[PDB]
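Working notes, beginning with the structure itself.
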2 protein chains.
Amino acid sequence: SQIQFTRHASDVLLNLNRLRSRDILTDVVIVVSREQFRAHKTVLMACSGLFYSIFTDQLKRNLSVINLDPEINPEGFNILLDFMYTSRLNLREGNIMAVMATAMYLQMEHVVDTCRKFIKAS
Amino acid sequence: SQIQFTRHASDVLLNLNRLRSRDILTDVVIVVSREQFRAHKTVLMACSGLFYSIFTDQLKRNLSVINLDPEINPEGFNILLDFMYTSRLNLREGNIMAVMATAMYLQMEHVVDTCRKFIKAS
Ligand SMILES: O=C(O)c1ccc(Nc2ncc(Cl)c(Nc3ccc(F)cc3)n2)cc1Cl
Ligand SMILES: O=C(O)c1ccc(Nc2ncc(Cl)c(Nc3ccc(F)cc3)n2)cc1Cl
Ligand SMILES: [Cl-]
Ligand SMILES: [Cl-]
């Protein structure tokens, strides 16, 4: 019977993205070939089956550096990292293939489904 | 513009609350009189002016224990901590005063405004 604040979840995500933009309390660097990206492990876990399966393991919990598969495109990863922190996906014809490839690797089923719905109406 | 995922923010907050429930990557303990509560500093900062003002300071960034004002009711605090992680506020006639007192201290303006609208509507 609790009071529902319908803007609170989007407000928290916006603030977490602002902390990321300021490098505040980011605890991991994601290396994607020649490019590197800082992030909060909790956010990565909250969005990705890959990152969830890594950091829930007490063996890997404390890793400060994650090297992604060499085949992953840094731009495709960055669009997905932006999606994690904003709820907005930069999808188009020019990147649909690399974006879907990365979302499949990161195990982000809703992005994969949306990529499959983008193809179906292309 | 970019594709909007209207459930993504809520999905991220639910997953952060599940991580809290499993004590995964919690990095602070909030001491409230005889009681203690573990949490993610990022989430506390994202929801509270108090915690944002403490942890944005490089001097205080790495604190692992925050002792709140002795007057703060642990129950009012727990209701607000649950709100931070769920977007749902447990307000009643029996706790409005302690929850409002706590939200003023924690600098959570939207909760303070809702507490002011609860009083105005009996
Ligand atoms: O769909 C299910 O059956 C299912 C239900 C609940 C659940 N719990 C959970 N708790 C905390 C986090 Cl941080 C999290 N992250 C996450 C995991 C896998 C992903 F592909 C994406 C994100 N998931 C996990 C699963 Cl796999
Ligand atoms: O009041 C304003 O005009 C204002 C506008 C934007 C802003 N930016 C911000 N970026 C990151 C985080 Cl984690 C955050 N947390 C937070 C801060 C103060 C609060 F009472 C609650 C939450 N706020 C801070 C303020 Cl103070
Ligand atoms: Cl997804
Ligand atoms: Cl608030």
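Residue numbering for chain B follows Swiss-Prot; the residues present correspond to positions 7-128, in that order.
Recorded method for this deposit: X-ray crystallography, 1.6 Å.
Heads up, the Cβ atoms here are built off N, Cα and C, so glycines get one too.
Quoted from Swiss-Prot for the published mutagenesis B:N21 to K: Abolishes interaction with NCOR2 and HDAC2, no effect on interaction with CTBP1 and transcriptional autoinhibition; when associated with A-116 and 376-Q--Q-379. In the three-state DSSP reading, B:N21 (mutagenesis position) counts as helix.
Quoted from Swiss-Prot, the note on the mutagenesis of B:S59 to A is: Abolished ubiquitination by the SCF(FBXL17) complex. In the structure as shown, the Cβ atom of B:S59 (mutagenesis position) sits within 10 Å of 12 other Cβ atoms.
A 10 Å cutoff on Cβ-Cβ distances gives B:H116 (mutagenesis position) a total of 15 other Cβ atoms nearby, all chains included. Secondary structure at B:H116 (mutagenesis position), taken from DSSP and collapsed to helix, strand or coil, is helix. Experimental mutagenesis is annotated in Swiss-Prot for B:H116 to A, with the remark: Abolishes interaction with NCOR2 and HDAC2, no effect on interaction with CTBP1 and transcriptional autoinhibition; when associated with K-21 and 376-Q--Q-379.
B:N21 (mutagenesis position) sits 23 Å from B:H116 (mutagenesis position), taking the C-alpha atoms as the reference points.
In the three-state DSSP scheme, B:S59 (mutagenesis position) is classed as helix. Rounded to the nearest whole angstrom, the C-alpha distance between B:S59 (mutagenesis position) and B:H116 (mutagenesis position) is 17.
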